[PDB]
Amino acid sequence: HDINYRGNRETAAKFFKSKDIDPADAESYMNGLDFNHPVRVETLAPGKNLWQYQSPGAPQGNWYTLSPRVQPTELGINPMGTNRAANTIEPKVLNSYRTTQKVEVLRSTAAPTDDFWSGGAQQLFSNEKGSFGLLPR
Amino acid sequence: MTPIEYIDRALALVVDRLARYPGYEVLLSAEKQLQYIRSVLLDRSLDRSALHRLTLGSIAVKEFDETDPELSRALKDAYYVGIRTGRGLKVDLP
């Protein structure tokens, strides 16, 4: 891989380490990013609207999209999730969040889902859940 | 666990979850990827190019980090087995 790809990998590795993810697990988080596209750290101010797909009945996650128009496949996720109480496969729910505090995020392009084992969208990562407030749906 | 035990642990959990959610594409993909890793662990003569096309780590964190932490853990560890194998490094898991 080229000097840009290696730099994007190092940006992500440093970010995940700083957010209490250990080095072996950090590889999996990095597997969600396409290092052929820019990876940068940004600080969001309070008041930024974001969106997040989740399985029905699931708590808040760590991955956000910048627009509600972005569909799951381009984000590297399946459009169907798991309703655990019902034992069913049902569509992912799109929830809205708004930053409540300044927060650093890792900005990248998803590795999107293709048919090999069967373009990517931009994404944000932050595991500082309390900095993103759930909005009414 | 040995590296094969980490892969068979992940396969056991994926099969259990497929009984809960039959046909679920995320789990069918994870199964195929785990079987691929298993094959290259057991036979060093097989082509290893597809190790760098694994998505198991992404599946663990984007699909299961909240809904199924037990599965997410097993898939993170299996993905790590895969990429350390692909990179020619010791699988330094306990």
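Chain A is numbered as in Swiss-Prot, which gives 282-399, 409-427 for the residues shown.
The way this entry was determined, per its header, is X-ray crystallography, 1.4 Å.
Using the three backbone atoms N, Cα and C, a Cβ is placed for every residue, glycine included.
Here's what Swiss-Prot has on this protein:
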MUTAGEN   A:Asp396 to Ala  Approximately 225-fold loss of NAD(P)+ glycohydrolase activity
Neighbour count (Cβ, 10 Å) for A:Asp396 (mutagenesis position):
6
Where A:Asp396 (mutagenesis position) sits in the secondary structure, as DSSP reduces it to three classes:
coil
A:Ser399 and A:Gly409 flank 9 unmodelled residues; Cα separation in Å?
18
